[PDB]
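Chemist: I'd like to ask you about the structure that follows.
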Amino acid sequence: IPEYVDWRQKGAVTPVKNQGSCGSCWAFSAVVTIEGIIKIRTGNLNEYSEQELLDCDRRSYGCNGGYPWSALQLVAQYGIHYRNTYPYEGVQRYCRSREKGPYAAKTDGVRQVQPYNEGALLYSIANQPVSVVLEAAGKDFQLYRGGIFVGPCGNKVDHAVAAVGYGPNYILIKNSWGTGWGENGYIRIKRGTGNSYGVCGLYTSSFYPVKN
Ligand SMILES: *[C@@H](C(=O)O)[C@H](O)C(=O)N[C@@H](CC(C)C)C(=O)NCCC(C)C
């Protein structure tokens, strides 16, 4: 795999979003990976619906958190609408998939990256954007304004984000706290520090859609 991977350069990443005060990061994270894999496999870059996963993923808890795995599993089971057809409201509402017409995209499953393994994460990212979790509760992370982020931060993962690239000393993360945070909405987190958890537990739980 290359030394640098940036899915934004390859046209596989939609504008950065802001999840607002709703703990829908899991769905935002899941949606980045879906948009990515559809671009890679179809050539088309579309925005897909976070709101639809928020409303319809019944393993998750809407605005009270949830699981990027289960959201990815839903899109492999049912599919996902375009964001335009099922726009984000920042509140969980009743599930409207059926009422919005045929799904706009569908994947063929969900694979987990072997956890606590930097290489395996990097091999996934080299193939497509990946959903990852990390510890975001620290002020250093909340107050991040640029540069390769090295912490301080523990490994108590509580936030779902999407890894859309990497380089020799970092993994490139797309956050869902709007453009006004980090590096135009992104963070570069240090890698290759020998911590099996990864900086901010970045190697805790990583998933990605499968599309044939
Ligand atoms: C994340 C956010 O920053 O909006 C949101 O709070 C969330 O879904 N967090 C989850 C992280 C795991 C996927 C690692 C989470 O805590 N999920 C568990 C669901 C309940 C909160 C128990």
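Using Swiss-Prot numbers, chain A covers 134-345, in order.
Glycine residues also receive a Cβ, built from the backbone N, Cα and C atoms like all the rest.
OK, Swiss-Prot features for this one:
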type     : residues  : note
ACT_SITE : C158      : active site
ACT_SITE : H292      : active site
ACT_SITE : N308      : active site
BINDING  : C158      : leupeptin binding site
MUTAGEN  : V165 to S : Slightly enhanced thermostability and higher optimum temperature; when associated with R-307. Enhanced thermostability and higher optimum temperature; when associated with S-169 and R-307
MUTAGEN  : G169 to S : Enhanced thermostability and higher optimum temperature; when associated with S-165 and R-307
MUTAGEN  : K307 to R : Unstable. Slightly enhanced thermostability and higher optimum temperature; when associated with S-165. Enhanced thermostability and higher optimum temperature; when associated with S-165 and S-169
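Burial and contacts for the listed features, if you can.
Modeler: Residue density at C158 (active site): 24 other Cβ atoms are found within 10 A of its Cβ, drawing on all protein chains shown. DSSP assigns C158 (active site) to a helical segment in the three-state reduction.
Under the three-state DSSP scheme, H292 (active site) falls in the strand class.
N308 (active site) falls outside any helix or strand according to DSSP and counts as coil.
Every protein chain shown contributes to the tally, and the Cβ of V165 (mutagenesis position) ends up with 31 other Cβ atoms within 10 Å.
DSSP assigns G169 (mutagenesis position) to a helix in the three-state reduction. Every protein chain considered, the tally of other Cβ atoms within 10 Å of the Cβ of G169 (mutagenesis position) stands at 28.
Counting every protein chain shown, the Cβ of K307 (mutagenesis position) has 25 other Cβ atoms within 10 Å.
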Chemist: Checking proximity to ligand 1 here: which recorded positions out of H292, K307, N308 have their Cβ closer than 6 Å to it?
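Modeler: Only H292 meet the Cβ criterion.
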Chemist: Which recorded positions are spatial neighbours of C158 (active site) here, meaning Cα within 10 Å, out of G169, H292, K307, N308?
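Modeler: Matched recorded positions: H292, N308, sequence order.
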Chemist: Excluding near sequence neighbours, so keeping only residues 6 or more apart in the same chain, what lies with its CB under 8 A of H292 (active site)?
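Modeler: Listed in sequence order, they are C158, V266, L267, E268, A269, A270.
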Chemist: What is the interatomic distance between the Cα atoms of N308 (active site) and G169 (mutagenesis position), given in whole Å?
Modeler: 15
